[PDB]
Each structure stands twice: as C-alpha cells, then as structure tokens.
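Q: Got a structure here, written out as structure tokens. Questions coming.
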Amino acid sequence: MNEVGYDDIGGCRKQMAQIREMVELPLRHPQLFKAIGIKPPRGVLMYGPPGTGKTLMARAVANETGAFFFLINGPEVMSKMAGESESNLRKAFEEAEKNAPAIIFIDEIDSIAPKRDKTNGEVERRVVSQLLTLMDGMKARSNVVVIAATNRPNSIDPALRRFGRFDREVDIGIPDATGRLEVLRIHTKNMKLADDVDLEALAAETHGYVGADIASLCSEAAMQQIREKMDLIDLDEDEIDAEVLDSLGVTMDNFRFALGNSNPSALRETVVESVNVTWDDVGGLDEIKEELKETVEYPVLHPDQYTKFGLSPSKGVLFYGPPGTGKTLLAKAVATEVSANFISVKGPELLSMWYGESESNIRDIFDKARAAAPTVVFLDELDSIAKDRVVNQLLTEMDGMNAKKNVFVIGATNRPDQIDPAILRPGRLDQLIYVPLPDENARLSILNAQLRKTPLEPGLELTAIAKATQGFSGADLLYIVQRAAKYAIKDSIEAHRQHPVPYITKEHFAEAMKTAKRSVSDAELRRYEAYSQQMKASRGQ
Amino acid sequence: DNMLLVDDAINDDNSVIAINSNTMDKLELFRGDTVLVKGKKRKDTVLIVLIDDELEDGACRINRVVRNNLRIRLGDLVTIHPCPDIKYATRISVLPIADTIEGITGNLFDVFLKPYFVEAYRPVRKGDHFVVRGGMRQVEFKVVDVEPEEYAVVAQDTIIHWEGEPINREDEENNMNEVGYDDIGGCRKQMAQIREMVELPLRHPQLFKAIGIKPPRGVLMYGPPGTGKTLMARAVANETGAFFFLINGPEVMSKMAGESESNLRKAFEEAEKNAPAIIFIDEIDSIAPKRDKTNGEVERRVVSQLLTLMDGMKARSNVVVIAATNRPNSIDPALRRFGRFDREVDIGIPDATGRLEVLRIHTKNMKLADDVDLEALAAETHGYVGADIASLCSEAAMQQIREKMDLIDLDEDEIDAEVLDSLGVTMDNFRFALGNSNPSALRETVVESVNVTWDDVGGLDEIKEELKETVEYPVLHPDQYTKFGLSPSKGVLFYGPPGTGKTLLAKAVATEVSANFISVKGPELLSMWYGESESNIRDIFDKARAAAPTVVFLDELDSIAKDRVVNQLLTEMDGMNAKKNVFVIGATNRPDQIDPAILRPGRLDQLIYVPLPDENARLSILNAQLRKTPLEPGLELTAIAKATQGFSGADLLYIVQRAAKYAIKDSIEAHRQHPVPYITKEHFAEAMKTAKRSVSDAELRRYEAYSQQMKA
Amino acid sequence: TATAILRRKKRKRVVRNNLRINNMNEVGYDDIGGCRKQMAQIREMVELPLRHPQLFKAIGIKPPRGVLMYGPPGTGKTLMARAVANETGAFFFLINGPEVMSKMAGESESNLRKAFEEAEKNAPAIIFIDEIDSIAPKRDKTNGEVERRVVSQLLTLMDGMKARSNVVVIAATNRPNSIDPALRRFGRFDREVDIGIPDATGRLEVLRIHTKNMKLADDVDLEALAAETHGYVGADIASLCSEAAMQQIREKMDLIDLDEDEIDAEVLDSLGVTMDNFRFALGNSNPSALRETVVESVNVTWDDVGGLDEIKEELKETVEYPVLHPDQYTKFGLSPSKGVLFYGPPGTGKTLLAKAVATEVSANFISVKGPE
Ligand SMILES: Nc1ncnc2c1ncn2[C@@H]1O[C@H](COP(=O)(O)OP(=O)(O)OP(=O)(O)O)[C@@H](O)[C@H]1O
Ligand SMILES: Nc1ncnc2c1ncn2[C@@H]1O[C@H](COP(=O)(O)OP(=O)(O)OP(=O)(O)O)[C@@H](O)[C@H]1O
Ligand SMILES: Nc1ncnc2c1ncn2[C@@H]1O[C@H](COP(=O)(O)OP(=O)(O)OP(=O)(O)O)[C@@H](O)[C@H]1O
Ligand SMILES: Nc1ncnc2c1ncn2[C@@H]1O[C@H](COP(=O)(O)OP(=O)(O)O)[C@@H](O)[C@H]1O
Ligand SMILES: Nc1ncnc2c1ncn2[C@@H]1O[C@H](COP(=O)(O)OP(=O)(O)O)[C@@H](O)[C@H]1O
Ligand SMILES: Nc1ncnc2c1ncn2[C@@H]1O[C@H](COP(=O)(O)OP(=O)(O)O)[C@@H](O)[C@H]1O
C-alpha cells in the first residue's frame, strides 16, 4: 500500500521538520540554492531505536515531495549471489540518477556497510567499496538525495561519515506523552472503540513505548476483546453471526491487559528522551536551583551577553551527596528549563561498557548527544567506574567537544573522594555541588507532591509527619507513603473478602511510620559534612 | 438438527447410514437420499440415507469402515447435511489394498467389484475406502480418482479402472502424518495460545476486517528438545486444514551454495500463492544462528534472504510463519521484532498429569499386562519429557521381548503364534526401563509447574502471610492497586541457616498464584560465570517473560555475589515491565556477603529471615516426611520433637532416612536368614544416637544478631 | 536374561573346509572374545529388528534404530560391526569416515545421499558409518563450511530415514564426546555402547583366537601370558604375537643364508615360538589404552585386604544392598546413597577397597588418577 502522508505520523515534529527542510527544498525549490549560490547537502543519516518509524518517515517524505522514489534494502541486496550486489547497486543508482529528481532510502545500511572490524569477508569489502565509489561519483549528479537508516551511529563504517557522504545526521528519540497520545489516535482511527476510552490515561501510564510497541498494544487489545467475545462464537460453524461480529467493542480493561502483556525494549539501551519536569515537583534547595539556573539557562537563553564579555560557558557540573536526595530530578528539571533533550546513563551501563558486552559505547553516546543537541548527558554513580579505559575514553570525549554546542554533562555520585582527580580539572566536571537532605518544608512539599495521585481522608495534615521525620531522605518518605498505601489496600481487600475503604486514613500513616528507618547512617552524614566543609575551606576566603 | 449419535450399522453396506423416522422428518429427507456426513478433523464423505424405526432420536448407524473413514468411534458426533447435487461418476479409478490381495487370483474386478457395482449407485469420494466380500474372502478398495470430482455416484455408465499397483496399508499412516489434538497431552495452555493465533486469523479472517486490525503474523515456539514442538505444529496445521509447507533447517542448510536461497524463495512464494497456508521452519537456529557463530558468506546470505522473505509477506495476509528452537538467545536477534515473530511461546517439561496423559497416548496399542499403575509411573517419573517417555515405553517392550526370548528360537524367520499371543508387558519391565533411562532435560534451566501449598511448610505463619500480601494481592486484585496507583514489589530475598525450607517456600509462593516456576541453582550461576554453559541470564528472563506469570528462583546467590554476572542480573531486573508478573526470589546464607547493589529499592530489597523450625514445625515436617512409609503403630513423635531442638528440616530428613536404612537392613538380614514391615522406635533411637545437629551455635547466633541489627 | 540371545558356519577335509568348520572376511562370533556383553547388546539391537520384525508389529512399537559404539582405539569396534553385518546376512553398506572426507568439495554429500537411498531401496540394510567423528566432529572443532554441509546432510538423511523401512545405522567413534551433540537425540544415535579393555579371561580368549595358527612350541603357558598382560587391548595382543614370531625367526636366522632366495625346507619346517620369545615381545610391546580413562573389570574380593571389617560392613550396607535388593528400597521408598569419600593416611589401601566394592556388585570400574 502507498500514500502514507504526514497525517499518519505524530509526535515527531522536530525531526520531521529537519528532514523536510533538508530534502524538500533541494528538489522542490532548487532555484533558491542557485540564487544564493551554495551546494545543498546530499547525504542524510537517520538513526534511532528500532521501530521508531524511520522507514515510515522516509516514505512519508518521499510521497509528499512527489518525487521519484527508489528503495534499497540492506538485507535483500546482501542476499544476492556473489558479484550481483554490486550490479544491483550500480543499477539502482543509475536509475535514480536518470529520473531526477529522486530520493534513495538505503534502509538498514549497517547490514551492507558494517564496522570495518566485522568486514573480514571479501564480498563485504567489495560491496562497501562499490557503495563508496558510487556515492563519491554522485557529486556530479544533481537532484538526488540519499537517506540512510541505521540502528546506531557507531555501527556503520567510519568512512561513510565524511563531507560529501552521510554528513547530516538525525537522531530519533522516544516520544513524550503528547507523542504517545498522537500515535494512539492515529492507530486507533478505525477500531470499534467503546465509549469508555481514556487514551490520555493510557498515554500517561505507558512510558518507554515506541510507536511500533503502541501498535502492538492496540493489536493485542483487539485480540483480547475478540478472545473475550469468542464464547458467543463457535469455531465449527463457518458463518459468523452478524450481530455478534458487530457487538465487538474494545474497553479500557482490554488496553490495561494488553499493557500487562507487553514487552517494550527501547529503554534497554541509551536513548534520547524528552522530559517536562519544572521547579514544582522539586522542593527546597532554592540556592542550588538559582545556581543551576545561572549556570545553564543564561548561556543557552542569553548567549549574546557571553559573546559580549567573551565568557566560555561551563561544560558540565557534578553533584554529590547522600543517596536518595533527588539528584536525577534536579538534572531533569535543569534539562527542562533549557528546553533540551535528556540522555540517561546508569552505572550498570558504564560497567557493561567497561566489560564491552553491550552494543552501545561512550563514543556513540556522545555522537547521539551531538546529533540531538541541545542535550543533557547524565552519568549516575560515577564512583562505580572511578575506583581506566572507560574513564580515559570519557575524558577524551569531553575534552574534544565544541563549546558552542549545548552539551552539558552532569555527574552524580556519593564518593567525591573516590572520583579520579583528573575528572575535576578545569574544562571538565569541575563545578562541584552538594545536595543536602530535605528540610521540614522540603519534606512537606515532597509528601504533598507524592500524594497528588492518591485519595486521602479529609483533614490529614502532613506537617506532623514532616516534623517527625528529621533527617529522612526523600526515598524514605516515598517508602513510608507506599507502606501506608499497602496497609490501606490490604484492609480494603480484607473487608471486601469478608463482605468501605475508598481512601487512605491517618491511622494507616501512623502504622506505616511506626516501622520506618533512616536510610543514611549518622557516620556517613558526618563524613559528607566534613568533606563539604573541606571543599568550602578551599574556596571560602 | 445435524448433530446425531453414532451407532453400529448391522447391515453390510459401506455407504448406508440409517436415521430415525423423526430424525428424517426434522432434516427433511427421503428414503435412499444421499447426504454428506463430516466427522472429526477435515474428513467427510457421503452416505445413502435409510429409514429405520428402531433407531433412537438423534442417532445414526454407520459400520466400522465408515468410522475409520471419518476418524470416529461408536457413539461419536458428526454433522450431516443434504447432498442432492451429487452426480454420477463417469470415470473412476480404484486400486485394491495390498494386504487384501494376499493369495487372491483371477480377475479381481469381476470377482469383487462387479457384484458390488451392479446398479448399486454407492456414493464415492476422493480417498474413501470400501470392503467387498467376494467368495470366502474380503477385499478392500480405495477411491484413487473420480470424474467428475469430488463426490459422485458409481453407476453402470461409469468406467471402472482397476489397473494399478496394490495399495499398501502401512504407508497411509507410516509415511503420512495425520495427527489431531487427540495425540497431544500435557500442554493445553500452549495449544490454546497457538490455536488462538493460528486458526482465528485463517478460519475466521472476517473478524479482523470487522475490527480493523492486522493480526500478528509470526510465531516463535521454543523449549527443551523432544518436547513435541514439531508434533504440536503438525497437529495445529492438520486441524486448520490450510496448505501446510515445511522448511526444515538442516535440509535447507545442506545444499550447494546459492541453492538454499532458491529453496527458501520457492517455499515462500508457493505458500503465498495458496493462501491460507502455514509455513513451519523447524530448527530455525540451524539456519539463522547468533552472529558470533556464523561467519562464512553463505551462512549470512541465507539469513539475509530469510529476513527479506519474512519482511515481504506482512502485506499479504492469511499466511503465518511458525519457527522452533531450544533457546531464545540462539538465533540472530534481528528476527525478534515487530513484523518478525511477534508472539513468543515457551514449552516446558510437563507435570504429573501431563506425563500421565502422554503415557496414555503412547501406551494405547501395547499389550500391557493387568498389573500396570501408570499413576505410579507418573508419580515416579519426574523431569521426563514426552520423547523420554516414548523411549521408556520402547525400552520396557524390548525388555519384555528379551525376557520372552527364552521361549523363542533364533532359527527360522517365523515364531509360533502362541508365543506372539503371549506378549504382555508387566510393571517390572517399566521399572527396568526407568532404571536404564537417561533423561537430560533438567541439565539446563527449564520451565515447569509445582503443586506445593501451605501444607508442607510448617510454622512461620507470619512469613506465609507476608508472602501472600506481597505476591497474591497484586496478581489476583490488580484493580485495587490501580485504584491506589501503586506498583507491586518485584522481588524478595530469603536469608537464614541452610536447609531451613526455602526452595519449597518459593514453590508454594509460585503455586498460590498458579504461575510457573523457573529454578537456577548455584552451579548454573558459576557455569554462566565461566561461560561454559549454553544458557544465559538474558535467556532465563526471556523465557520467564514468555511463560509469564513466573517465579524465578535464585538459590545460593552468595556463591556469585562475591561482576559480569551481577551486572547482567541487575540490568535484566531493572529492564523489566512492572505489570508483568515476574517475581525474582533469591536465597542466601550470608546476607552481608551479598553485593549491596542488589539490595537497593526497585530490586531484591524485601529481606526475610527464615528461622529454624520449632517444635511444631519439627512435628509437621516429621509427619509429612513419613507420609509414604509404614511406621510402628503407637509411635509418639512429641518426644522426638522435644529432643530435636536446633535440628533443621534436612537434619530430620537425615534422621528418618537413617532409621529407614536400619529398618531395611534388619529386614533384608531376616529375609536372608530364611516379617519386618514397620519402622520400630529402636530404629529412630539408633539414628538419634548416630545423628547430631548440622548447625553450630555460632552460626545461629550470628544470623540472629544480624537479623536484630536489621530490625533496629 | 542379561543376554537371552547368545545361547543356542557363517551362512555357508574338503567338506569341512567348505562348511568353514587375504580376504577371509565374514568373521563370525567365534573370532571375538572378551566382549560378550557388548556383542550381546549389538546383536539384540541389530538382529531382532531385521531377522524377526513381526515381534514389534505384534507388540505395537517402533524398534530403536540408532546404535553408537565408542571405546579406546584398537578394541575391535570394526571387527564387531563386520561380524554382526556378515552374520545377519543383510544388505551391508559400509561408509568410511576418512574415505568420504577425502573426496572433492561437493562430492562428499552425494556419496552419503546415494548410500542412504540405496540402503532404502534394497531393504533390509545395515549401514556402518565407521569413524563418524571424521565426518561429524564437535561443533567448535571445525568451522569449515563443507564440514557443516556434510553434517547437515547426514542429519537430514538420518531424520528422514525414520520410517517402517528396515534399515539400521551403526556408527563408531573412539571418543564419545567428539561426535556432534545434535547426533545424539531422539530419532538418531540414541542407544550407546561402551567398549572396555578386556580382563584376564578375555585376554586369554583373544590370545587363543590369534595364536591358533602359529607353530607354537609345546612349552607355552598362554595362561601366564594372559595373567601378565594387564591393560593390553586386542590390537596390542596381536602385535605381541607378531613380535614374538618375529623374534623367533630372527633367532633362527643364523642358519638361514639371505643370499639364497630359497631356504632349506628342513629349517623352514623347524620354526617354533618359545615362551622366552613371548617374554621378549612383552618386554618390547607398549600398550596405549591406559593413557586415557577406560572401563575395565576388577576381580578383588574381601580377602586381598586385611582388617577394616567395620569399614567393609559399612561399604556393604552402602553399595551392595541397593544393587542386589532394590525391591526392599522401593518398598520403603528410600533412594540409595550416591557417593562415598575415603580419607586417611596414604598407602592404607583405599584403591583396593574401591576395587573390592566394584567386584562385589559386579560393576565395572573407572579410575581417575591425580595427574589426570
Ligand atoms: N509516529 C510514529 N512513530 C513510529 N511508529 C509509528 C508512528 N506512526 C505509526 N507508526 C507505526 O509504527 C511502526 C513503525 O514501523 P517501521 O517499519 O516504520 O519502523 P522502523 O524500525 O523505522 O523500520 P525499518 O525496519 O524499515 O528500519 C509501524 O507500524 C508504523 O505504522
Ligand atoms: N504431548 C507431547 N509432548 C511431547 N512429545 C510428545 C507428545 N505426544 C507425543 N510425543 C512424542 O514425543 C516425541 C516428540 O518428538 P518431536 O520431533 O515432536 O520433538 P521436537 O523436540 O519438537 O523436535 P524437533 O525440534 O527436532 O522438530 C515424539 O515421539 C512424539 O511422538
Ligand atoms: N576380541 C577382540 N577384541 C579386540 N581386537 C580383536 C579381537 N579379536 C581380534 N582382534 C584384533 O584386534 C584388531 C582390531 O582392529 P579394528 O580395526 O577392529 O580396531 P578399531 O580400533 O576398533 O578400528 P577402527 O576404529 O579403525 O574401525 C584387529 O587386529 C583384530 O584382528
Ligand atoms: N525534591 C526532592 N528532594 C529530594 N528527594 C526527592 C525529591 N523529589 C523526589 N525525591 C525522592 O528521590 C527520588 C528521586 O530519585 P533520587 O533520589 O535522585 O535517586 P538517586 O539518589 O539514586 O539518584 C524520588 O523517587 C523520591 O523518593
Ligand atoms: N517448612 C519446612 N522447613 C524446613 N524444612 C522443611 C520444611 N518442610 C519440609 N522440610 C524438609 O526440610 C528439608 C530441607 O531441604 P530443603 O527444604 O531443600 O532446604 P533448603 O531449600 O533450605 O536448602 C526438605 O528436604 C524437606 O523434606
Ligand atoms: N589391607 C591393606 N592395607 C594397606 N595396604 C594394602 C593392603 N593390602 C594391600 N595393600 C597394598 O597397598 C598398595 C596400594 O596403595 P594405595 O593404598 O592404593 O595407595 P593410596 O593410599 O595412595 O591410594 C598396594 O601396593 C598393595 O600391595
């Protein structure tokens, strides 16, 4: 089937706009580049998690442009008899050239131009050389745009990423809540949905799902509805009752069951994501909030002042403090303020990179950060690695960056002494910041925020609980509220079984807090404070 | 009113079915009318209607030949419809069955068929059979071909062709696979999952048109070898009735370079042009293994061709691809994504009932002796896959033949018929076969089922209640959790003295929610650490996801919690959907020695101390263990329970086993002296004299001190 | 009934020679000794499916087809295979491993295909794939593409063979683990036989079989030679006899003039092997089976070890009763113990205790020294 217009896409305004401004104008309005006398870029390389719609984007752009389209699949081209792949490539390219304007989509290019390390096969070398020769010779040709789709940027051969080749790069990230809502609406434009559908609620619940996974979710929900209504349908009879066939209707419980039986995998690797956390779900640390605002917002939102004064913006920041203090939320808020993408790299990912068993690599992470700039790279629990190949690679990557690009590296840890002294030199993660435990007002704000999604008995003031939880990390308060909810649900289920309990009660909170604990021991807090004092004395003239 | 009872037809016509007069009235038929009868699976024919008053309402009479043709027995149910469009076969070719022409000479046509086709007008259909009594013998014939097709009537104008080779009766089943659902036992959930995704898109394709969705295409079954994956796929394909094409793995990977792609392409296009169809790719891993294994150009071009063909079919509908292998992490990962094997299915070793069903299915033709207690076999035979059960049956039969060999003479090529009629397999043969059997499914992690309740776990009632709260409520009442918007806890951890009853506790937890149970002992963890095992943590969690809900049990977690293994485990745990009911339960003896990283929230955080069994627990364990052993009447276990302070479950098991050993020693000594059917108290006294605590007080106090420190 | 088949020439002075009572093949069961149990197993698995197929029709089962023999090289695997094949008198197709592997690329699959097709056409048939390890080594051992084509072709032919066709496949390989794992599943080489080095009586039988034509001097004590030879495989015994004859002829060569092509008839008729020749041959010979772990019977009773009566009784209770009287254990439902661990000062005779335990239950003994 064809005619997949822009109306069949959602949640990808930025990348679609980039690809459109990069493809349409050279073909639709070549006279502009003649009037301004430049050479429009040819190569375009889209890469992102599998199933994000890269091929769908390419097809939509091709159809909307109304230009000759020629599809080349890496697998099928690599499946031909020896010496036939080169002939197929030469044909495809000549046919595209003769029918200008044209667009070429080399889908899964990584399968025909893999990393030079894994190109031991002679035929692989021949095919890669043929592709390189074809692309190099194409510069004479006009009105021909080549689009390549690959899983990761570090899998293709390095030789394919130079001027005159796939230079322009696009990074596809997982969609946000609005994107997921749009995907659901686009996919569920034909299903016989029931009245009680809350697509907004589904989008809120489903996190980390890519468009393909959402389509699978819709298919599974429809399958669940069919299975439920199968009791009124007999397999033996060839004919199907018209009314029963029409009576089919998808309900919310079907979608929840489909979510239960789903297997998302995009989050398994580092992926660019968008966040919308403001300075409202984070309480306290007002001085730190203001300092981070000054550090990040002004260089991004107000670059003219820095240009006037010649200041060089700080590259990265480092956070240290007791665990459970909300460093990740602070980083997300910082990313939100500058309205930039966010990349997260937990410690197990760093260990996997150290052992070289995960596909992704530090170089790939920073390449994706550059492609999706502005971004915010977040390195959690660095102390797990700064106990070094990985550290040296990270230092080289950090030193070799364009200061103008808005790439900020934010490191989190609990052992600032255990971090390598090299990482703290100027031009690197030198700006230290301590994250103290929440104060009474901070604890009250955290409790109130965490309870916005749970009914409460009227008059249940949390001030007493906040005051009775001095020195408690936010995670401990989350645990206390979770325990109270568990007690309440247990009581509700018991009452129902013996049969009431529509909301939590104060006595539930009292019982839950009767068995609470302080996550951080006093000795660790003393050492943290001692190190903070030591750092202050070194900058406290 | 097309459902009727089946009865034996007294008459001797292969194409006559009798119906009650009221039944005839309901269906609006006339005497002598020909009607089409469809039985089990896709077998159907046409028979001449007869009126018989003696027949009860909703009943019909059909001889054994019709029953064999329709794959039904006496009293079964069929669907009957009028067949007024039946024409007269102008030209029919039929050949006799080889076993029915044993010593028969002359013009078989005139001798047998001609009296059988003298204005008989017997309805015929492709592939049918009919027996005719000629002279003093009976000869069977088969409907090789008919014109016009398919169903017609043989009349005088018809031209009968009796020229052709004899039809051997063996190859109808030996060379052809016609196996229905009746040949599968011990796996019903898997069969339901496969059927609801194979039959529904094909038998009823209009439903998905009505609801406006594209049903999933690919399906990937996997499990231990010999679990019947091929048999299940064959049965589903035969029941569906669609054109079934098989693409064996080694068969396609054992041909000249550049021809394997041709075979794959031919198979796929042929299936495409005969929709609906089923394409079964047996042993997928043989042709598309993990990248690290295959490096030559041919074994990569084959994979590329397979991927291209698979991606090219999602447009066309009514075609589904079924694969098969033994591990999810034994094929190229590129095959597992949207549009390529969306659905995954895991097949595990059957439970006791499944093994009993398999034994019943296999041992339906053997000349079993009277003293057969297949229930006892099922109880004893644990970890045996269906193939191992077939091997057990074959070995038992071979042992029976060997025993009877004394009454046989190796010379000549025939045995006395009396000797053949005396072939009876007894229980001793089955026990010998069990002795010589070598099951190997358990050598690697597999999914099974458990049937342990809150009966074999004495004491620690509060622990039972806490486990119930943690596990059952999220699964049984997820609506309440949604109402409170709280995600259920993922995993739990148990710590305490060794041999205190943790494995059976995890089994009980899994049983309560009625979820499968995957076990991973310490040696498997070490083997995965050393990279000499065919399994991997990713594989374990993938199988757990496929068989969800499941309980993944990690025993002796301290041996490896001293790393790559811990990193992989942590990554798999974190990258787990919250809603999916995959609970990870760990056991250890050194809680401090366990890496702190695991004990963080969102992981194996909820710690539980398993205390040493007390007097009541000791009494319950003693009663449970002796549930299958005669005891001296009047024995009192209270004194033993009182005297067994500090003894864990393993210690009591050792005491009981030693007492039984002494009892059997005395029994055998008395027997040889030629009585001792019970275990006397003196046996237990001797065992106590030669038994002691397995845990020093130092370890107990250290564990209790650590528990108190955690409590504070 | 451990055998039940062995209890009762070669399908055949002039009359006796004709009735058999360089190509003298069709070696019968008489030409084998010291491997009675393995020969019984092979016969039970080969003859009955072919000679008397109606038994399995009557009882309603499919007889097993895959038989795989493995043991130390030189123990006579090919000898047993050929003996059984010729005795059964069925279409016998013989496939060598190295011979098939020596063909050009692409001509080593067609040979297997035609072999199996012919065996099917002329059923009943026996196919003996000698040295299967050469055409199906371990998966990691060989990565060559042809080495995978051949193995896959073999697997496809084997799986497709399973049918009513009366064709039995027999394979041999010195190392049980060398064969590809995929060849040892259901519908393939499932039944396995292990060949162990012979014992004293087996060695005597082999010696008598080989030393039946030599002009042995009347002063020969074959019993003494059988006793002395410990760990000698059949091939080693044949080499021993050949070397003894060589020594005898070398000693007699003094009277022989090599210049003359012929030799005096009287000297040629005076040849005779003496006991000292066998002693010298034993001195020269060198067995090789003991280099690797093998299976050999032992015949030590509770008389070559003194004392340890309490330990003897404990070992009896541990091992002997379950094997001899499993019925009572089944009655009581208590499974027997698996292993035991002897500890004590060195040289106390632990190995003798192990051998005595093995002999009491009439079970074969496997040994693994520390260096192994
Ligand atoms: N906005 C969207 N983003 C992502 N997927 C979408 C979107 N809208 C619809 N989809 C559906 O999601 C699935 C994406 O599959 P698609 O083949 O386009 O992804 P891909 O991983 O880029 O493909 P390829 O295999 O060609 O590299 C399709 O079902 C598409 O219909
Ligand atoms: N319910 C059952 N489950 C498992 N095996 C069964 C069952 N019923 C019968 N069997 C027998 O078990 C054996 C299963 O062999 P089968 O070839 O199906 O195994 P498999 O491991 O799926 O094969 P492969 O992967 O080689 O195609 C056959 O003997 C089959 O007859
Ligand atoms: N009972 C016996 N056991 C062992 N060897 C015997 C026996 N009787 C004779 N021999 C001799 O032992 C040698 C066995 O040779 P054979 O080729 O069978 O050995 P093999 O190592 O099993 O062979 P291969 O692996 O090459 O097929 C021959 O000399 C044979 O004559
Ligand atoms: N404003 C806040 N200040 C402190 N802790 C918070 C705040 N908001 C949430 N938290 C708690 O901290 C968690 C955020 O993760 P965080 O504590 O940063 O993890 P980590 O310390 O491992 O980086 C929340 O789940 C909650 O328990
Ligand atoms: N509730 C129980 N607590 C302790 N032991 C028990 C209990 N119920 C039964 N047992 C017995 O205790 C023995 C100890 O072995 P097992 O339970 O496997 O210990 P572990 O799993 O702790 O290593 C079991 O064989 C079983 O017979
Ligand atoms: N009753 C016995 N106690 C100790 N040694 C014995 C006894 N009978 C024989 N031996 C001798 O013990 C030797 C075997 O040594 P062994 O105990 O196997 O060494 P190790 O203890 O290192 O295994 C033989 O040479 C044999 O002569």
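Residues displayed in chain C correspond, in order, to Swiss-Prot positions 22-29, 72-75, 96-104, 206-556.
Cβ atoms here come from the backbone N, Cα and C positions, even for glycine.
Positions annotated as ATP 1 binding site by Swiss-Prot: C:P257, C:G258, C:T259, C:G260, C:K261, C:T262, C:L263, C:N358, C:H394. Summarising the annotation, Swiss-Prot assigns ATP 2 binding site to C:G531, C:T532, C:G533, C:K534, C:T535, C:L536. The mutagenesis experiment C:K261 to T is recorded by Swiss-Prot, whose note states: Probable loss of ATP binding. Complete loss of catalytic activity. For the mutagenesis experiment C:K261 to A, the note given by Swiss-Prot reads: Moderate reduction in growth rate. Annotation of the published mutagenesis C:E315 to D in Swiss-Prot: Severe loss of catalytic activity without affecting cooperativity between the 2 ATP-binding regions. Slight reduction in growth rate; the original residue is retained in the structure shown. Quoted from Swiss-Prot, the note attached to the mutagenesis of C:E315 to Q states: Severe loss of catalytic activity and cooperativity between the 2 ATP-binding regions. Lethal. Restores cell growth; when associated with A-358; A-369; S-471; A-471 or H-475. Quoting Swiss-Prot on the mutagenesis of C:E315 to A: Moderate reduction in growth rate. For the mutagenesis result C:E315 to N, the note given in Swiss-Prot is Severe reduction in growth rate. One entry in Swiss-Prot concerns the mutagenesis experiment C:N358 to A. Its note says: Slight reduction in growth rate. Restores cell growth; when associated with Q-315. Among the sequence features in Swiss-Prot, the mutagenesis site C:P471 to A or S is noted as follows: Restores cell growth; when associated with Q-315. For the published mutagenesis C:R475 to H, Swiss-Prot gives the following note: Restores cell growth; when associated with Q-315. Experimental mutagenesis at this site is recorded by Swiss-Prot as C:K534 to A or T, annotated: Severe loss of catalytic activity. Lethal.
Surface or core, plus neighbours and distances: that's what I need for these features.
A: Annotation for C:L263 (ATP 1 binding site): spatial neighbours C:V211, C:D215, C:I216, C:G418, criterion Cβ-Cβ under 8 Å with sequence separation of six or more.
DSSP assigns C:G531 (ATP 2 binding site) to coil in the three-state reduction, placing it in neither a helix nor a strand. There are 6 other Cβ atoms within 10 Å of the Cβ belonging to C:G531 (ATP 2 binding site).
Sequence-distant neighbours of C:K261 (mutagenesis position) (same chain, six or more apart, CB under 8 Å from its CB) are C:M253, C:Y254, C:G255, C:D314, C:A356, C:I379, listed in sequence order. A helical conformation is recorded for C:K261 (mutagenesis position) in the three-state DSSP classification.
Taking Cβ-Cβ distances under 8 Å and a sequence separation of 6 or more, the neighbours of C:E315 (mutagenesis position) in its chain are C:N280, C:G281, C:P282, C:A356, C:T357.
In the three-state DSSP scheme, C:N358 (mutagenesis position) is classed as coil. Taking the Cβ of C:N358 (mutagenesis position) as reference, residues of its chain lying under 8 Å away and at least six apart in sequence are, in sequence order, C:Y254, C:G255, C:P256, C:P257, C:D317.
In this view, C:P471 (mutagenesis position) is surrounded by 19 other Cβ atoms within 10 Å of its Cβ, with every protein chain counted.
When Cβ atoms from all protein chains are considered, those within 10 Å of C:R475 (mutagenesis position) total 10, not counting its own.
The number of other CB atoms found within 10 A of the CB of C:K534 (mutagenesis position), across every protein chain shown, is 13.
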Q: What number of additional C-beta atoms lies within 10 angstroms of the C-beta atom of C:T535 (ATP 2 binding site)?
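A: Its Cβ shell of radius 10 Å holds 14 other Cβ atoms.
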Q: For C:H394 (ATP 1 binding site), what residues in its own chain, 6 or more apart in sequence, show a Cβ-Cβ distance under 8 Å?
A: C:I421, C:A422, C:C425
Q: Whole-number answer please: how many Å between the C-alpha atoms of C:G531 (ATP 2 binding site) and C:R475 (mutagenesis position)?
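A: About 23 Å separate the Cα atoms of these two residues.
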Q: Which one, from the binding-site residues C:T259, C:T532, has the smallest tally of other C-beta atoms lying within 10 Å of its C-beta?
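A: It is C:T532 that, of the binding-site residues C:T259, C:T532, has the fewest other Cβ atoms within 10 Å.
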Q: For C:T259 (ATP 1 binding site), which of the recorded positions C:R475, C:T532, C:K534, C:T535, C:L536 has the nearest Cα in space?
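A: Going through C:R475, C:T532, C:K534, C:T535, C:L536 one by one, the closest to C:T259 (ATP 1 binding site) is C:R475.
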Q: Rounded to a whole number, what is the top Cα to Cα distance in Å among the residues the record ties to ATP 1, namely C:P257, C:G258, C:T259, C:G260, C:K261, C:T262, C:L263, C:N358, C:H394?
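A: Max span of the ATP 1 binding residues, Cα based, is 23 Å.
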Q: Please list, in sequence order, the residues in the chain of C:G533 (ATP 2 binding site) that are at least six apart in sequence and whose C-beta is under 8 Å away from its C-beta.
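A: Residues satisfying the criterion: C:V489, C:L492.
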Q: Mind giving me a neighbour count for C:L536 (ATP 2 binding site)? Other Cβ atoms within 10 Å of its Cβ, every protein chain shown.
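A: Counting Cβ neighbours of C:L536 (ATP 2 binding site) within 10 Å gives 14.
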Q: Can you list the residues of the same chain, besides C:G531, C:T532, C:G533, C:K534, C:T535, C:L536, whose Cβ falls within 8 Å of the ATP 2 site's Cβ centroid?
A: C:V489, C:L537
Q: Would you count the other CB atoms within 10 A of the CB of C:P257 (ATP 1 binding site), including those on all shown protein chains?
A: 17
Q: Can you tell me the three-state DSSP label for C:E315 (mutagenesis position)?
A: coil
Q: Near ligand 3, which of the recorded positions show up if the criterion is a Cβ under 6 Å from one of its atoms? Options: C:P257, C:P471, C:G533, C:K534, C:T535, C:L536.
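A: The qualifying recorded positions are C:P257.
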